[PDB]
Amino acid sequence: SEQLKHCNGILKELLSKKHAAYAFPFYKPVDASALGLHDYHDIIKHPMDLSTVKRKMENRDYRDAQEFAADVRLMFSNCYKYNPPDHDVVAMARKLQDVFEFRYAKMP
Ligand SMILES: COC(=O)C[C@@H]1N=C(c2cccc3[nH]ccc23)c2cc(OC)ccc2-n2c(C)nnc21
């Protein structure tokens, strides 16, 4: 749909080199074992990341823009839940979420 094309455009922007300096933590699922975050999956019940959003978009999983937005927002919320608010990753999440929200608001 037209709205899903807008969402795909947003997705491509979030993955683009333009935003890589602060988007990179969100590219792939959090590897909790790798990062030593042995409480991550006790605190975060529904992990989400941009590669998962991209797979869902490619597989036509999302039926509308609202479903797409809920997953992107879940990704950011997981970051805000797990990490203290002064953490560098939280600053990065806030910056990427600003990119997302401002462009999502321009939905046709
Ligand atoms: C040691 O990891 C952490 O304290 C949490 C982790 N931080 C980071 C993180 C991201 C950016 C700067 C950072 N400084 C210390 C940790 C950290 C992180 C890094 C990644 O690299 C592939 C992927 C995911 C995360 N991430 C997300 C998303 N949510 N929390 C994290």
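So for chain A, numbering is Swiss-Prot's, and the shown residues are 347-454, in order.
Yeah, the Cβs are placed from backbone N, Cα and C, and that goes for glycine too.
Among the mutagenesis experiments that Swiss-Prot reports, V376 to A is described with the note: Abolished binding to histone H4 acetylated at 'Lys-12' (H4K12ac). Its Cβ placed at the centre, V376 (mutagenesis position) has 21 other Cβ atoms within 10 Å. Under DSSP, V376 (mutagenesis position) is assigned to coil, being neither helix nor strand in the three-state scheme.
When secondary structure is read from DSSP and collapsed to three states, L381 (mutagenesis position) falls in the helix class. One mutagenesis experiment named in Swiss-Prot is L381 to A, and its note says Reduced binding to histone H4 acetylated at 'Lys-12' (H4K12ac).
Record note (Swiss-Prot) on the mutagenesis of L383 to A: Reduced binding to histone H4 acetylated at 'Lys-12' (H4K12ac). The Cβ neighbour count for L383 (mutagenesis position), using a 10 Å radius and every protein chain shown, is 16.
When other Cβ atoms within 10 Å of the Cβ of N429 (mutagenesis position) are tallied across all protein chains shown, the result is 15. Per Swiss-Prot, mutagenesis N429 to A is noted as: Abolished binding to histone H4 acetylated at 'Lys-12' (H4K12ac).
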Suppose we draw a 10 Å sphere around the Cβ of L381 (mutagenesis position). How many other Cβ atoms does it contain, all chains included? 9
Between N429 (mutagenesis position) and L383 (mutagenesis position), how many Å separate their Cα atoms? 11
